[PDB]
Amino acid sequence: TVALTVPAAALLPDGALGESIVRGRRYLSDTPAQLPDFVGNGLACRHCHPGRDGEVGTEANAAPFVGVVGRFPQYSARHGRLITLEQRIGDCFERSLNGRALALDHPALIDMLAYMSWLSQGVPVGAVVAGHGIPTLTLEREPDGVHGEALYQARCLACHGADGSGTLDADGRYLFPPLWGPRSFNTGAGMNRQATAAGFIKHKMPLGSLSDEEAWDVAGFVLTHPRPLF
Ligand code: HEC
Ligand code: HEC
Ligand SMILES: [S]
């Protein structure tokens, strides 16, 4: 692997590319408001691909976009063939955002690509960045949703809600996003898989330490709930 670094915003180039990168960041951080025709729920890309300092997709083990562009095209078992990054983005509009894929030459899509390419600056094509993806956590027993419910009430509810519906900010964006129900990710999302949810939770939640057993069980509880069908 090569190490994960984030380029400096102050070194963004003047011109069409620089303007595209800035728009891309906003599409990824504020997706439902910026692309209403394509987003079917309350999630922005940043809700599973967080970043520091206003950026999106810069955190190890939370599927960073740093270095993503050099890994496509690649085989997708979902598709049964090689796909491009444009297509991959569409898949998460359809699944995690319960919406519709953008046309493959849509200017918003190209702006998102430009932002991902900027984050990937300096990464050798083909190289794998340390911390890419969301490493799974898998335990050798069933997730205990009773334990999970108790953990949820004690460790998660204050942000994500008794009903899993999250907490809105003053501008109508989710400060703390919905974990289940009609505004959350659909059943086609990667986050709907036990080992992926458990892995994400293990490394990233509660925001700002859970044991493996705790992450596994609370992921189990979260995933017992209804969400939109894909
Ligand atoms: C208690 C252990 C939990 C569990 C099971 C989850 N969270 Fe959170 N969460 C918070 C914020 C701001 C985000 C967005 C991403 C970020 O900026 O880091 C998240 C994201 C999640 C997700 C993915 C998104 C989704 O809607 O599904 C999941 C699965 C998730 N969380 C589970 C904020 C908070 C908190 C506020 C301080 C606390 C506490 C938690 N989360 C705790 C948990
Ligand atoms: C949680 C509900 C998610 C939301 C909202 C979005 N994405 Fe996502 N994404 C998610 C997971 C669990 C994964 C798998 C990580 C792994 O281990 O590979 C992904 C993956 C991607 C990828 C591929 C990354 C790679 O390294 O190959 C891309 C390009 C991607 N996601 C883009 C993306 C965009 C543009 C989103 C807003 C439309 C978005 N995702 C939302 C979980 C979630
Ligand atoms: S995604």
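Residues 32-239, 243-264, in that order, are what chain A shows, numbered as in Swiss-Prot.
According to its header, this structure was worked out by X-ray crystallography, 1.5 Å.
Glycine is treated like the rest: Cβ placed from N, Cα and C.
What Swiss-Prot records for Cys76, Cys79, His80 is heme c 1 binding site, and it gives sequence analysis as the kind of evidence. Over all protein chains present, the Cβ of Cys79 (heme c 1 binding site) has 21 other Cβ atoms lying within 10 Å.
Under the heading heme c 2 binding site, Swiss-Prot lists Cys187, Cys190, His191. If you draw a 10 Å sphere around the CB of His191 (heme c 2 binding site), it holds 24 other CB atoms from the protein chains shown. In this structure, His191 (heme c 2 binding site) is part of a helix by DSSP.
What Swiss-Prot lists as domain 'Cytochrome c 1' is 44-158, and the listing cites sequence analysis.
For the published mutagenesis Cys123 to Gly, Swiss-Prot gives the following note: Loss of function. Within the same chain, the residues at least 6 positions away from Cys123 (mutagenesis position) whose Cβ sits under 8 Å from its Cβ are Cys76, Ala220, listed in sequence order.
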Local backbone state of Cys76 (heme c 1 binding site), from DSSP in three classes: helix
Cβ-based neighbourhood (8 Å from the centroid) of the heme c 1 site, residues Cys76, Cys79, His80 excluded: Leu59, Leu74, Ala75, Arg77, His78, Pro81, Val87, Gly88, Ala93, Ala94, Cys123, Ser127
Candidates near ligand 3 among the recorded positions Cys76, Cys79, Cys123, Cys187, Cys190, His191, judged by a Cβ under 6 angstroms: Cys123
For the heme c 2 site built from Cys187, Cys190, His191, further residues of that chain with CB within 8 A of the site's CB center: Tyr183, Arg186, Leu188, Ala189, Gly192, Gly197, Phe207, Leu210, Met236, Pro237
